[PDB]
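Single-structure report; data block below.
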Amino acid sequence: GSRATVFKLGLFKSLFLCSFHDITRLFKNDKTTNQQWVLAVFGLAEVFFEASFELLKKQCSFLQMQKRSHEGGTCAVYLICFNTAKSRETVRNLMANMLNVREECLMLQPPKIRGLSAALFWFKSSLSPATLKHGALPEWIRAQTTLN
Amino acid sequence: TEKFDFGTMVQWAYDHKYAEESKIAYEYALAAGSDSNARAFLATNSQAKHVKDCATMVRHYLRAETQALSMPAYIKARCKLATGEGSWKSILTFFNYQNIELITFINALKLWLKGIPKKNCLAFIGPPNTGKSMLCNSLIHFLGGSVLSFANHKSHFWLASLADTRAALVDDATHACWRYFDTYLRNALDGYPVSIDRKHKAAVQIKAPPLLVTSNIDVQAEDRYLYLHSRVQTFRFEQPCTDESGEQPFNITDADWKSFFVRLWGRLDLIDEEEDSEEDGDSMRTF
Amino acid sequence: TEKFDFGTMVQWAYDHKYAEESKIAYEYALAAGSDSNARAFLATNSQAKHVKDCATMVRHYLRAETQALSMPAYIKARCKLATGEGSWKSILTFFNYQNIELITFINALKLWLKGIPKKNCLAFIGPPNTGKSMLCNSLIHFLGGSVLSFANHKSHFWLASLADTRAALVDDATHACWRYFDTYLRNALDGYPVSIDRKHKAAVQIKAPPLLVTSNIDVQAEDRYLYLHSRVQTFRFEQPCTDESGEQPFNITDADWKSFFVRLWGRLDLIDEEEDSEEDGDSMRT
DNA sequence: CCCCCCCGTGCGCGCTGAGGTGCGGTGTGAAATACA
DNA sequence: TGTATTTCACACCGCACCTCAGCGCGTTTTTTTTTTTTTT
């Protein structure tokens, strides 16, 4: 359980300088499946962040990961494109176990696939040397910065 | 669109500070993996001309960026560029090894850096194998100044390097070098403008930048160089130095110089004017 | 019918390392038989410009590629290119014929390659026709360096051949050459940057690369070179390496040096343990 | 269960030709106005 | 009911606009040259 709180949203914004709501759309039912997911994790240890990159690569067509911590705390973000569609219930169980964290430490919603600022978010992230990357960029992001 | 855009290439080349053509071409062809303008450039049948223009523009931007900084900003940038582990102790220990106070060296360094006339040349006089060139080469490496060579003084273009760098070094000045300074280049030690050529260029008249010389000859003792006693500050190096297992008992790093300048930003009296923008977005308006 | 595309032509040129312009022009005009782009080149109305631009682009690529290789990687790339079959036994037996243990030459190479100051020059001293130039020039040829020439020291333009290469040989340094080293290149043997000068150009300030010098004068016995004692490691080549009875028994082809390096990668304190996927990515630079 | 920042702009002078689109020089009459 | 007297109405045929990018597109003396001073 534990979708999110004013405190988790507040920390995300203080670190990434934009609202978690501006890069995701809403799935109110924990059973609806989808290949693409946006994940935010608070209080995650570095060794598990790095291990998750190698493990997710084997079941994904695309993956982009980054992290940002400060005085408040640490919180990473993942754009995950699974080879097979999964529900929030399933992804929640997979990632809490994989990252060695309580479910309350996570926030999960599918991506906002229409909107230039939302696409720019991922585009700008791909320009940092620290960002971990795997696979070909999703068409909605690519076509979000093209159009002649 | 896929049309190539030269401004982006110039911005990128300036971004990592690639100036020479070969590095620009190689690194850009490598970057062509994830740069739409790059994958456009590879197909543009006029690659060589674009590379030449990009290198020339980066050279222009960098050269006109360096010359636009007053001295304290230049030393600040050089301190920003210096990394390592060290301290000023690894210098003052050497000076005490040669039995000279550091306070006198600071009272000289302040004037030398300010370029004040008649006090704009430090001469380090010491017998061979006492460590002169070690300290001088370390200091001129930190100040990012060029080193001259009295070998070519038959060919008068050996001063060509004096047109850019802000701290010239002349190591192991013989009798001929001191006579040359006494007769011809008195103006530079004064500080009045001089004329200097540059291979295939015109004699660009500029003020003479500060110097730093090492010579066995004691100018302030001879009588032929009576007219240099009022243009040279000397420091005596007497105690011995490197003869031990290929490791000079003293080697001066860049961290030493960094902690030296930073710790003595008050005694050398280096500062800037009314400031309201120091740690901000660098003006990268070259795109 | 088939538009020209300079990119694939520069890719083809870099494929075969055809740096010079004339070879480009001739080989590509020959290849026009079975390469549509080459027929487009032949029908093109500005052929010479394309040849010149291709030559320039290939030169840029190759020069930058050479400059960017770290020293162990460059030794691997010079080990690949040396052709022939032989053995390090020639080096070992040459040395043991000069009564010099190999371990001495190793413990000198270990430093001389690392560029450690004050141990960055290896002098081979012995009366002539003793095998100095044999080993010294074979080793410089292996390292892809440039053989210098002490003769032109009347001009200061004889150091220009050190702006690029990573190993220099100064052959038969007489007293004049030793004095010149002691006076003007005091810095170079100390590893710190020097100021070389070329003809009709401007001086550049680069690090002094390693060196190999051959001389008949024992500098570590002279006194005016008291400074030179601390930055030159002497090697006494005394015995006659050349013909004992008419035919030189000893010669070091590139295979001998290559096998020497391959078997002595450990004791030199280098690293070529890449073995990444199969050999290397080496994808493309079109 | 709703807002604490992504975002620094436009191109070889010069052509010039097929392309088609339209209100008119001219396409020039059956309908349409009025005559007797 | 027969007939002089006229613009709208679909259009011959167009004068002439704007629209692209494949064709043209570049510097090299002076210094260094070994020459004879330039202490000796």
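Note that chain C carries Swiss-Prot numbering, so the residues on display, from first to last, are 308-593.
Going by what the header records, the deposited coordinates were determined by electron microscopy, 3.9 Å.
The backbone N, Cα and C atoms fix where each Cβ goes, and this holds for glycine too.
Annotated ATP binding site per Swiss-Prot: C:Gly433, C:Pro434, C:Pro435, C:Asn436, C:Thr437, C:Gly438, C:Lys439, C:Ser440, in sequence order. Annotated domain 'SF3 helicase' per Swiss-Prot: C:407-557, in sequence order. According to Swiss-Prot, the experimentally introduced change C:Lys514 to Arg is described as follows: Complete loss of sumoylation.
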Lowest local Cβ density among C:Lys439, C:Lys514, which the record lists as recorded positions, within 10 Å: C:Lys514
Beyond the site residues C:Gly433, C:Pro434, C:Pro435, C:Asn436, C:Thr437, C:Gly438, C:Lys439, C:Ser440: chain residues whose C-beta lies within 8 Å of the centroid, for ATP: C:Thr521, C:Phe544, C:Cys548
Cβ neighbours of C:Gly433 (ATP binding site) where a neighbour is any other Cβ within 10 Å: 21
Protein Cβ atoms within 10 Å of C:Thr437 (ATP binding site), excluding its own: 19
Cα distance (Å, whole number) from C:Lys514 (mutagenesis position) to C:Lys439 (ATP binding site): 27
Euclidean distance between Cα atoms of C:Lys514 (mutagenesis position) and C:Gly433 (ATP binding site), Å: 29
Cβ neighbour count (within 10 Å, all chains shown) around C:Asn436 (ATP binding site): 12
Where C:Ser440 (ATP binding site) falls in three-state DSSP terms: helix
Among C:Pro435, C:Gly438, the one of these binding-site residues whose Cβ has the fewest neighbouring Cβ atoms within 10 Å: C:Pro435
For C:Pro434 (ATP binding site), the number of other Cβ atoms found within 10 Å of its own Cβ: 10
Pairwise CA distance, C:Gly438 (ATP binding site) versus C:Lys514 (mutagenesis position), rounded so that it is a whole Å: 30
C:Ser440 (ATP binding site) CB neighbourhood, other CB atoms within 10 A: 18
Alpha-carbon spacing, C:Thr437 (ATP binding site) to C:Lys514 (mutagenesis position), which is rounded to whole Å: 32
C:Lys514 (mutagenesis position) and C:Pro434 (ATP binding site), distance between Cα atoms, whole Å: 32
Residue pair C:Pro435 (ATP binding site), C:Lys514 (mutagenesis position) - Cα distance, angstrom, rounded: 32
